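Working notes, beginning with the structure itself.
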Amino acid sequence: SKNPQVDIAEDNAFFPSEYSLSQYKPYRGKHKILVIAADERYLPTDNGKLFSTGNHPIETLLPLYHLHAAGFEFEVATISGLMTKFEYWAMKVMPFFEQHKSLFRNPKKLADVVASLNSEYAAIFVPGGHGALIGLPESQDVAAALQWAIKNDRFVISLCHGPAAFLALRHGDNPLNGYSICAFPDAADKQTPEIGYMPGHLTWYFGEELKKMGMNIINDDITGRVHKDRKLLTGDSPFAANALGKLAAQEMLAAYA
Amino acid sequence: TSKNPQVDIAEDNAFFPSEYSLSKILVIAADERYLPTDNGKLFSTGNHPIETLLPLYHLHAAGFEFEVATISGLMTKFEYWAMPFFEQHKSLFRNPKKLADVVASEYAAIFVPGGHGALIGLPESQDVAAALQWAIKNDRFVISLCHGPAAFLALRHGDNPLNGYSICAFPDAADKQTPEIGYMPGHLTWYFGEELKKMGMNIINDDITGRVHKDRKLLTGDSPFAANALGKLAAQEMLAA
């Protein structure tokens, strides 16, 4: 069935439709990966209905897995400090998540992390899933985290709707000005209601917005494409999660060697 | 019907209550739905919808327009599990202001509704405290019920102007027993009744009856059964004054 399933937990909130559900030499330093996760599950669509989204689990674990193996551990932070929110309808990888569940369930508040920066962080990771569209793009704290990152020549990793977080640099410096990225294409977000992925359309579109703030989205299709621009690495979709982790590892490894 | 905690698919290891057990004004509501219990399992909770609508509906008639705020700014989280006026004001609950930002800036209130959601964040909020200090230092009304009063725990590490005050509140005893029927997937990691006592407040009830209570500009109820009768009091007290 291509009809949106209901999330009994929330008012007027829907999971993705049933049909679309199946469619759809290490580093021994001290530098950790700062993970910026989503603290809100529900995204409001154009017809009042709520998309039951969150962070996409394969997108956020696969890379973190490749990095963990390459001697790069991680910590998690949300804007509020509230537990991470995962799209569990998109859940080797299991034991990894289980063994690291705590880090996502009890993250730090991003503001606290930012006030202690100057810093054994080797990357900022902003995982995708439409959950990235809630809050991140408006966070002064996300903004600053990102400023710190590029300013101190650190790595920045993202995929899917991850890049929407960069929209937070829209008012200030924007050190990501004139960077190129892979990202989830808007043209795909306009036609996903069709198969009941979401109960409605997005109010605004992140890809269009990033173009206005100087970022070059190099892809308009979903292929699992990954891209490199200096130290900013990105992927276009869930299909890129593995290749992205493969890239993040073999780029932060040669950088730290 | 079984006393089995119903699963909540939206979250990992999260449970609704068992299908058996289910049978100016400034509002500070919960921005988080899941409360962790002592066995790792998450209790799918939030604000109690009847407890935050009935009192506000009585209020809100006799002309008192409410305004919602959560710590983070994220949308209100309601215990929709059973559990007109809602739809009409839904927009205020779904698009609340950050509390911290409302602190820097008029109201005739603070209302802190119940539901176990109130146990998440509020009890430890520097913003909640600062807001709560404002209401007392200005002789404004403070309304709360169920676990709502757990928010007062925010003044803990301050001077505590709520010292001595007496209140109604959901009894710790009753919480120690709800799991045995599936209302909760586990036991609470701590109990606010004891804490409020340690802080220096008088919990004048040890049972659930629907009793509401008044102490200066501080009105409270004990459970959902008090939501209505509480609205009755908040109305009177705000009207006549």
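Chain B uses Swiss-Prot numbers throughout; the residues present, in order, are 5-27, 50-109, 118-139, 145-280.
Heads up, header says this was done by X-ray crystallography, 2.7 Å.
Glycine too: its Cβ is placed from the backbone N, Cα and C atoms.
In the structure as shown, the Cβ atom of B:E77 (mutagenesis position) sits within 10 Å of 29 other Cβ atoms. The DSSP secondary structure for B:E77 (mutagenesis position) is helix. In Swiss-Prot, a published mutagenesis experiment is listed as B:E77 to A, annotated Loss of glyoxalase activity.
What Swiss-Prot lists as Zn(2+) binding site is B:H86, B:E91, B:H123, and the listing cites experimental evidence. Neighbour density for B:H86 (Zn(2+) binding site): within 10 A of its CB lie 18 other CB atoms from the protein chains shown.
Annotation of the mutagenesis experiment B:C185 to A in Swiss-Prot: Loss of glyoxalase and aminopeptidase activities. In this view, B:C185 (mutagenesis position) is surrounded by 31 other Cβ atoms within 10 Å of its Cβ, with every protein chain counted.
The feature active site, nucleophile is assigned by Swiss-Prot to B:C185, with a curator's inference given as support.
According to Swiss-Prot, the mutagenesis experiment B:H186 to A carries this note: Shows approximately 17% remaining glyoxalase activity compared with that of the wild-type. Counting only residues at least six positions away in the same chain, the Cβ atoms of B:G153, B:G154, B:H155, B:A157, B:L158, B:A208, B:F209, B:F231 sit under 8 Å from the Cβ of B:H186 (mutagenesis position).
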Cβ-centroid neighbourhood (8 Å) of the Zn(2+) site, B:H86, B:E91, B:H123 excluded: B:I51, B:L82, B:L85, B:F90, B:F92, B:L126
For B:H123 (Zn(2+) binding site): DSSP state (helix, strand, coil): helix
Under 8 Å by Cβ from B:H123 (Zn(2+) binding site), same chain, sequence gap 6 or more: B:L82, B:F92
Integer Cα-Cα distance in angstrom, B:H86 (Zn(2+) binding site) to B:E77 (mutagenesis position): 14
Which same-chain residues, if any, lie at least 6 apart from B:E91 (Zn(2+) binding site) yet have Cβ under 8 Å of it: B:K50, B:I51
